[PDB]
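Novice: Encoded as structure tokens, here's the structure I'll be asking about.
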Amino acid sequence: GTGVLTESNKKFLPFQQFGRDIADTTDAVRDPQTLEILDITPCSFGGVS
Amino acid sequence: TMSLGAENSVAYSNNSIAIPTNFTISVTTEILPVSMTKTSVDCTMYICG
Ligand SMILES: *[C@@H]1O[C@H](CO)[C@@H](O)[C@H](O)[C@H]1NC(C)=O
Ligand SMILES: *[C@@H]1O[C@H](CO)[C@@H](O)[C@H](O)[C@H]1NC(C)=O
């Protein structure tokens, strides 16, 4: 994927590896080496006028 | 079965008139929509992400 990664306050249960949006897109992940939960935010976009 | 309203026989005759001896000032609301939320979609980013 492509995006911005940050820490998150999402209270994952220990069996959950990632979180999904209404659009089915993954929007948070557990890091596989250090087990912190990251929020994924899309890279900023918009029209140019 | 729904009711359409109460019945009223108007007291008609060829020489009877009813005239108002008083009045009420009425204030009544009317609400009209004027706009939508201005939405934009990039079709290429919706379809192809
Ligand atoms: C290796 O990754 C696991 C999680 O998959 C973690 O528990 C462990 O602490 C990691 N080891 C090191 C040395 O970072
Ligand atoms: C007209 O109505 C008001 C109340 O709305 C009342 O105080 C007043 O006395 C009435 N006038 C007459 C001529 O009946």
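Residue numbering in chain B adheres to Swiss-Prot, whereby the residues present occupy positions 696-744 in order.
Per deposition record, electron microscopy, 2.8 Å.
Placed from the backbone N, Cα and C atoms, the Cβ positions cover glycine too.
This is the feature table in Swiss-Prot:
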- B:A701 to V: In strain: Beta/B.1.351, Iota/B.1.526 (VARIANT)
- B:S704 to L: In strain: Omicron/BA.2.12.1 (VARIANT)
- B:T716 to I: In strain: Alpha/B.1.1.7 (VARIANT)
Novice: What's the CA to CA span in angstrom from B:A701 (variant position) over to B:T716 (variant position)?
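Specialist: For B:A701 (variant position) versus B:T716 (variant position), the Cα atoms are 24 Å apart.
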Novice: Within 10 Å of the Cβ of B:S704 (variant position), how many other Cβ atoms are there?
Specialist: 5
Novice: Let me know how many other Cβ atoms fall within 10 Å of the Cβ of B:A701 (variant position).
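Specialist: Around B:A701 (variant position), other Cβ atoms within 10 Å: 5.
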Novice: To the nearest Å, how far is the Cα of B:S704 (variant position) from the Cα of B:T716 (variant position)?
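Specialist: That comes out at 21 Å between the alpha carbons.
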Novice: Counting every protein chain present, what is the number of Cβ atoms, excluding its own, within 10 Å of the Cβ of B:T716 (variant position)?
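Specialist: Cβ-Cβ neighbours of B:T716 (variant position) within 10 Å number 5.
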